[PDB]
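Written out below as structure tokens is the structure these notes cover.
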Amino acid sequence: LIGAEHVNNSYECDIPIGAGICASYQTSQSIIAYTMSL
Amino acid sequence: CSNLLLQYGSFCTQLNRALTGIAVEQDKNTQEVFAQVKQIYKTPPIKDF
Ligand SMILES: *[C@@H]1O[C@H](CO)[C@@H](O)[C@H](O)[C@H]1NC(C)=O
């Protein structure tokens, strides 16, 4: 994955990717990738 | 081989769309079974039931 910065915290994801990690647009504001919160 | 594949690229599009639909269907299938609740309940430390 390129263009998305990984962050250790977890929120509820909206755009699925696979293997338990999604991507989302969150605070400027940029696209981030994080593990899903069940 | 690719120069003759533009006459069946429509068929290839149908196959790719069917496989993508199958994949997203299988991804959705797990959500309708195990994700019944949206709150994760922790087991109590007391095991006296
Ligand atoms: C997230 O926090 C954990 C807490 O120990 C740390 O180990 C990890 O390096 C952090 N990740 C980032 C990307 O800051």
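By Swiss-Prot numbering, chain A shows 650-676, 689-699, in order.
This deposition comes from electron microscopy, 3.2 Å.
Every residue, even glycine, has its Cβ placed from backbone N, Cα and C.
Contacts of A:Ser673 (mutagenesis position) defined by a Cβ separation under 8 A and a same-chain sequence distance of 6+ are given as A:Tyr660, A:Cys662, A:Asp663, A:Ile664, A:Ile692, A:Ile693, A:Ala694, A:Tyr695, in order along the sequence. Recorded in Swiss-Prot as a mutagenesis result, A:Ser673 to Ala carries the remark: No effect on O-glycosylation by host GALNT1.
Counting every protein chain shown, 6 other Cβ atoms lie within 10 Å of the Cβ of A:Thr676 (mutagenesis position). A:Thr676 (mutagenesis position) carries neither a helix nor a strand DSSP state and counts as coil. According to Swiss-Prot, the mutagenesis experiment A:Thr676 to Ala carries the following note: Partial loss of O-glycosylation by host GALNT1.
DSSP assigns A:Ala653 (variant position) to coil in the three-state reduction, placing it in neither a helix nor a strand. Here the residue is the original one, but Swiss-Prot notes a natural variant at this spot, A:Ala653 to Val: In strain: 19B/501Y.
Annotation of the natural variant A:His655 to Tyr in Swiss-Prot: In strain: Gamma/P.1, 19B/501T, 19B/501Y, Omicron/BA.1, Omicron/BA.2, Omicron/BA.2.12.1, Omicron/BA.2.75, Omicron/BA.4, Omicron/BA.5, Omicron/BQ.1.1, Omicron/XBB.1.5, Omicron/EG.5.1.
The Cβ of A:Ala653 (variant position) has 15 other Cβ atoms within 10 Å, all protein chains considered. Between the CA atoms of A:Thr676 (mutagenesis position) and A:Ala653 (variant position) there is a gap of 12 Å.
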